[PDB]
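Undergrad: What follows is a single structure, and I will ask about it in a moment.
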6 protein chains.
Amino acid sequence: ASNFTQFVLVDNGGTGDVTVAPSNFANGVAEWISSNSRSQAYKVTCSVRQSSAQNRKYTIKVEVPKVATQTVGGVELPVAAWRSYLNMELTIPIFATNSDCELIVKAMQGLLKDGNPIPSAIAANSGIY
Amino acid sequence: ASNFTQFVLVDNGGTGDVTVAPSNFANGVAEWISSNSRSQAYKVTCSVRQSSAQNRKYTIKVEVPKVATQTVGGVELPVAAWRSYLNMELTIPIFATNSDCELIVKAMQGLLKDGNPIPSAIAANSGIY
Amino acid sequence: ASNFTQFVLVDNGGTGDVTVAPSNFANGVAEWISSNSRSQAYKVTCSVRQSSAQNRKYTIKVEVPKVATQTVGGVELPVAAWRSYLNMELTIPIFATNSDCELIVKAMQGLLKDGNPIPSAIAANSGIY
Amino acid sequence: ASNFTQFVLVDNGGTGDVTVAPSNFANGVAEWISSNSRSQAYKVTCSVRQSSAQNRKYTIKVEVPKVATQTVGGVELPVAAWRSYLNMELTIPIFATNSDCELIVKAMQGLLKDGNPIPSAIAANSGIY
Amino acid sequence: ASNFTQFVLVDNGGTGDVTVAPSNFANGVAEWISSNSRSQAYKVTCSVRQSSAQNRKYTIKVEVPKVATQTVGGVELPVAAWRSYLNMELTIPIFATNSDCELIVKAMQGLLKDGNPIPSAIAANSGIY
Amino acid sequence: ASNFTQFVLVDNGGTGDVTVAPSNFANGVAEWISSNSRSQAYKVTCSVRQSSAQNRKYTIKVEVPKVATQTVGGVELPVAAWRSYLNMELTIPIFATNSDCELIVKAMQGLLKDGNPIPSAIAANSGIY
């Protein structure tokens, strides 16, 4: 293997895709960034450690630019009005086999499949109702 | 429309699909659990709060159980041998359009798509390298 | 260029080979872990530090698990029944050129070469005689 | 039958080979030393002891000299300009069968096999990267 | 792509080129050293940290040794008679585009181009006048 | 000699070059500035002093304008969002001959040659990986 490669983060179907590429590995934290200024980039980081004697935790973070009315390459302040931050922590018991970890991945991607309630609440700027 | 519906969390291709259904909304936390005893159930919860004045924060959690049957006092009880915990917080600026929010949802599902680096690492009990 | 990669810790033929893959490099400690349950995994770590003004000191550690299943109360968990622990410290003065380091490496692999006294004493639960 | 014998610590070709020959086995410590001046000699020792009720612990040590001549007051002495010191401790539970010991030995020699990350970091005055 | 590769630090036109190669990344500091003993090696290190909220700061260091062979205790050791130290810190706003960053790199190499004032002064043990 | 002249700081190959010209020499600190307002100028300064009894230090500073979305001659605030700052300190032992200083200059320009890792990390808005 060799996991640390470029991948498509936003698939707008071929044209307008956002690819994110390896950009830092200081401290064994893999970072991927898109081709933009660091203030407007899509950024992804991932690391894993044994959190307790019984568990490992993957910590995954994503930053996504507010794009409507963006000025590309512009200085946009305040930073917080222009960025969304995702923070995932996955705690997996040391007993989990690879098959177990496959299922955890499937649960994670089921949660976010189109049409399911959580992605469609987020995208519609809504809560659950 | 009411987006509080049942959905399939783990798609094992029609056979042994784990599907999760609305089960509680007390205290503004939407909860979905699978059709098991509460001791062995998959659980998904979601809540949105306006965290800052200019942010909203979604908090989503998933529990994946490893089911087992334990003998306690000479009696067999349905139990989960361990659970894995996904815990994610998403902070979105209030200035984000629905098209901006769709970008976040697309980035989150691209992150976990089959074959991209992070799902591969998790599924292999590996780190990124 | 990278030497933090996957490698074969045990060529046990060309099939039952044990491979260890990069897992974490926090705080200057490179760690590699084999796949499947962390509870039954082989682990290797390595770190180098300037122990004195004139010396650098590598600390390398390897753990070899005896794979087993713990069954308690009817619940079975994949565990390591026990682990052997190798721990080695190699001190090298800053005056060593690369050729001197190659020789140190050849001494290390000669020490453990198949058929020589130390590897064959260990392999047979035995001391020197 | 004896494993306290001479052996090749460095096959540096088939000519500049460094051989270590039995020197002393006092107090359960087997010692081997290469020929010519003890001051420039390679040294290997090995001892095994029941560290705990359940464990035996091997302690192996190797010293690699940098050969040199000290000249003081016109008197020259064959000396070691400096020495690298390898020191390793291997703990094995009394439950290990001979096959488990063979595997422990294969893990040790895989760790140091030519081309793998640890031997090639050492060989190049380098850490992991 | 992995930009952590070997490069030639001092180009003496093919003959006596000093070339430096990846040697450590512990603690997020990429290190390159030349192929000498650690006592006589050229060393280059580089690290990036997000210094402010709106800045990132690169810290690059270079050590150029003047090699020598010293007699200590009647024994000759490979040594550096002195080292010269380049130490540079670059602070870049997060709003800088990759085209903005290319401008910085072009300015830094124009600064040291052969024949411009600063390289000439350094090379002549002169100040600017 | 007479080092203090105009030179090309950014060579965009004839057309679009940035020339920086002598602009101040108060306190023996040579300053060069481009033809712009002081808030948008490329600025270079250089000075040398004996830092210790054994060393001299050249202190070189460069300021580079953020140019993407720049308004030429405009008032752009905050200043820190619109400027990058380079700071180099070169410490050279008083024993270094001119030949030694030539080599230090070559090491400095090798570090920054196109294609080598440090300039290409900077230009790609990246760390080392």
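All chain A residue numbers match Swiss-Prot; in order, they span 2-130.
Here the Cβ of each residue, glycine as well, is placed from N, Cα and C on the backbone.
Checked Swiss-Prot, it gives:
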MUTAGEN   A:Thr46 to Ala  Loss of repression of replicase translation. 80% loss of binding to the operator RNA in vivo
MUTAGEN   A:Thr60 to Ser  Loss of repression of replicase. 20% loss of binding to the operator RNA in vivo
MUTAGEN   A:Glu77 to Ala  No effect on the organization of the T=3 capsid, but with a loss of thermal stability. No effect on infectivity
MUTAGEN   A:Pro79 to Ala  No effect on the organization of the T=3 capsid, but with a loss of thermal stability. Complete loss of infectivity
MUTAGEN   A:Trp83 to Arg  Complete loss of viral assembly
Undergrad: Go through the mutagenesis positions A:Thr46, A:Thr60, A:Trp83 and tell me which ones have a CA within 10 A of the CA of A:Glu77 (mutagenesis position).
TA: A:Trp83
Undergrad: With every protein chain in view, what's the tally of Cβ atoms within 10 Å of the Cβ of A:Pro79 (mutagenesis position), excluding that atom itself?
TA: 9
Undergrad: Sorry to bug you, but what's the C-alpha spacing from A:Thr46 (mutagenesis position) to A:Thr60 (mutagenesis position), rounded to the closest Å?
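TA: Between the Cα atoms of A:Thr60 (mutagenesis position) and A:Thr46 (mutagenesis position), the distance comes to 8 Å.
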Undergrad: Which secondary structure state does DSSP assign to A:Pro79 (mutagenesis position), in the simple three-class scheme?
TA: coil
Undergrad: What does the structure give for the C-alpha distance between A:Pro79 (mutagenesis position) and A:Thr46 (mutagenesis position)? Integer Å is fine.
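TA: Distance (Cα to Cα, whole Å): 23 Å.
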Undergrad: Are there any residues at least 6 positions away along the chain from A:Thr46 (mutagenesis position) with a Cβ closer than 8 Å to its Cβ? List them or say none.
TA: A:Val30, A:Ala31, A:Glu32, A:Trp33, A:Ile61, A:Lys62
Undergrad: Which of these mutagenesis positions, A:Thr46, A:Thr60, A:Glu77, A:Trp83, are close to chain B by Cβ (under 8 Å)?
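TA: Listed in sequence order, the mutagenesis positions near chain B are A:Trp83.
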Undergrad: For A:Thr60 (mutagenesis position), just give me the three-state DSSP call.
TA: strand
Undergrad: How many neighbouring Cβ atoms, not counting its own, are there within 10 Å of the Cβ of A:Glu77 (mutagenesis position)?
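TA: Within a 10 Å radius of the Cβ of A:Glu77 (mutagenesis position) lie 21 other Cβ atoms.
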Undergrad: Note down the number of other Cβ atoms within 10 Å of the Cβ of A:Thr60 (mutagenesis position), including every protein chain shown.
TA: 16
